[PDB]
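For reference, the structure is listed below as structure tokens.
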Amino acid sequence: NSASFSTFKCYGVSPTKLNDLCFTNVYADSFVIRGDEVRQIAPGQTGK
Amino acid sequence: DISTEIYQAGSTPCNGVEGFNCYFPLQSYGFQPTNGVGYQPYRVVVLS
């Protein structure tokens, strides 16, 4: 419900519903990605 | 349901034109012969 984020996409569960199911062991880590892969980065990549 | 109504995904409501946290509920399937199994569409007929 913040006004500082534009793109929110989720597959495991709807972000709205969080009281019923409870997340466990959530981790955040910084990575290095260039500016040319703004939307070309996704899980399961078999390119160069 | 047949309506191209932008979803009010975010807390702030948006009307007329999609704005912040406003997304189109409908997207299609990227069908491709190279697409892996499971993603392939199955035609279903339901009789009542």
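The residues of chain B that appear here are 467-514 by Swiss-Prot count, in order.
Backbone N, Cα and C define each Cβ position, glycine as well.
Database features (Swiss-Prot):
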MUTAGEN   B:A475 to V  Increased resistance to neutralizing antibodies
MUTAGEN   B:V483 to A  Increased resistance to neutralizing antibodies
VARIANT   B:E484 to Q  In strain: Kappa/B.1.617.1
VARIANT   B:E484 to A  In strain: Omicron/BA.1, Omicron/BA.2, Omicron/BA.2.12.1, Omicron/BA.2.75, Omicron/BA.4, Omicron/BA.5, Omicron/BQ.1.1, Omicron/XBB.1.5, Omicron/EG.5.1
MUTAGEN   B:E484 to D  Increased replication in human TMEM106B overexpressing cells
VARIANT   B:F486 to V  In strain: Omicron/BA.4, Omicron/BA.5, Omicron/BQ.1.1
MUTAGEN   B:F490 to L  Increased resistance to neutralizing antibodies and human covalescent sera neutralization
MUTAGEN   B:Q493 to N  Reduced host ACE2-binding affinity in vitro
VARIANT   B:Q493 to R  In strain: Omicron/BA.1, Omicron/BA.2, Omicron/BA.2.12.1
VARIANT   B:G496 to S  In strain: Omicron/BA.1
MUTAGEN   B:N501 to Y  Increased binding affinity to human ACE2
MUTAGEN   B:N501 to T  Reduced host ACE2-binding affinity in vitro
VARIANT   B:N501 to Y  In strain: Alpha/B.1.1.7, Beta/B.1.351, Gamma/P.1, Theta/P.3, Mu/B.1.621, 19B/501Y, Omicron/BA.1, Omicron/BA.2, Omicron/BA.2.12.1, Omicron/BA.2.75, Omicron/BA.4, Omicron/BA.5, Omicron/BQ.1.1, Omicron/XBB.1.5, Omicron/EG.5.1; May enhance affinity to human ACE2 receptor
VARIANT   B:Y505 to H  In strain: Omicron/BA.1, Omicron/BA.2, Omicron/BA.2.12.1, Omicron/BA.2.75, Omicron/BA.4, Omicron/BA.5, Omicron/BQ.1.1, Omicron/XBB.1.5, Omicron/EG.5.1
Which recorded positions among B:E484, B:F490, B:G496, B:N501 have a Cβ sitting under 8 Å from any chain A Cβ? none
Could you check which of the recorded positions B:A475, B:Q493, B:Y505 is the closest Cα neighbour of B:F486 (variant position)? B:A475
Among all the protein chains here, how many other CB atoms are within 10 A of the CB of B:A475 (mutagenesis position)? 16
Integer Å value for the Cα distance linking B:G496 (variant position) with B:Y505 (variant position) is 9
